[PDB]
Amino acid sequence: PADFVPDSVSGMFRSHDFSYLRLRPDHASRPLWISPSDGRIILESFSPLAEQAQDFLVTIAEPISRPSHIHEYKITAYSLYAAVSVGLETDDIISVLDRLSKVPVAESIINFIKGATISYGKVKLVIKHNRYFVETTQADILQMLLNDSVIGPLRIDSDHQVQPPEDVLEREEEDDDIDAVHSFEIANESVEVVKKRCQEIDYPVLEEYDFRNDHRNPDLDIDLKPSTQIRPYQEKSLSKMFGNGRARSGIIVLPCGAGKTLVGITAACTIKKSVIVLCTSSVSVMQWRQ
DNA sequence: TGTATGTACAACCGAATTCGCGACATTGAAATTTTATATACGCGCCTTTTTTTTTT
């Protein structure tokens, strides 16, 4: 129907042998030892790029162990998509893995990392006039958008408008794929159907988030004061969602009871633009507002 | 299998809020106030006078 293992596919790739699985040729001269069958990547004290290695593993996968001697390696599809969305060169990570990881890069592990680096979305969701539309940087993308009931049918025929792509981006498609390619401006209504049809037909689309196509108007009555409590995970989570230069809303999985709304109020203020806040239930809306 | 939950849509209720007549106080003023003097009357009232009455 509309369920994707790729988001929740984390929890596998830890099984190897000893007869078929050979000691990694880098095992003699390799700062790490990538156990590809066990999916474990032990980052011992001998890795000089352990900080560089530690960050790369955290993107493509989840480091289960962070021991003082060596770390531990786990596989995460959301990490794989996140490490795919990380943007590190799939080949470049593998080789520094291969050279660093004494255990040779596993064949299945090597494919997933490259599959991370490039896949985790090869979709072609084009955008017009700084907005989202039914198009694609790649051709199979324009076909997906045009043949889309929500992307195409919900897409206005106009190729792109500075204001329409600005305003409408058939809802807000501020999460589309590569823009500045062939596409048509989509309406102001219903990206559920856009996503509910890329749902039904399994279109993993290499998506972005165009955060000042979070423009949306003359500036609202927002008091851009940072007097709301600021404490360090929120800001670097903000620094992650503020990214380079200007406020991008990402997905930032935050706890209710540790100042969750605090990042939202800042990002809402930072854009200096109209923003709505949605909480669980209305009674919690007052509690949270209280 | 018992229960916790968000949200509704409709009739009930009392709570809190702003308008002019009466009380006098106001200053404005006239009236009254005191005095001389002739006039003459008619108020009342003073003392004295005379009369009457009582008691021895």
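All chain A residue numbers match Swiss-Prot; in order, they span 101-269, 302-422.
Note: Cβ is positioned from N, Cα and C throughout, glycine not excepted.
Residues annotated as ATP binding site in Swiss-Prot, with sequence analysis given as evidence: A:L386, A:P387, A:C388, A:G389, A:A390, A:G391, A:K392, A:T393. Taking a C-beta cut-off of under 8 Å and a sequence gap of six or more, A:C388 (ATP binding site) has no contacts in its own chain. Annotation note: A:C388 (ATP binding site) sits in a coil segment as assigned by DSSP.
Listed in Swiss-Prot as a mutagenesis experiment, A:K392 to R is described as follows: Lethal in vivo. Defective in translation in vitro. Of all Cβ atoms in the protein chains displayed, 15 besides its own lie within 10 Å of the Cβ of A:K392 (mutagenesis position).
Annotation: A:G391 carries the greatest number of neighbouring Cβ atoms among the binding-site residues A:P387, A:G389, A:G391 [cut-off 10 Å, Cβ to Cβ]. Considering only the binding-site residues A:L386, A:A390, the Cβ with the fewest other Cβ atoms within 10 Å is that of A:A390. Sequence-distant contacts of A:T393 (ATP binding site), defined as residues of its own chain at least six apart whose C-beta falls under 8 angstroms from its C-beta, comprise A:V409, A:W420.
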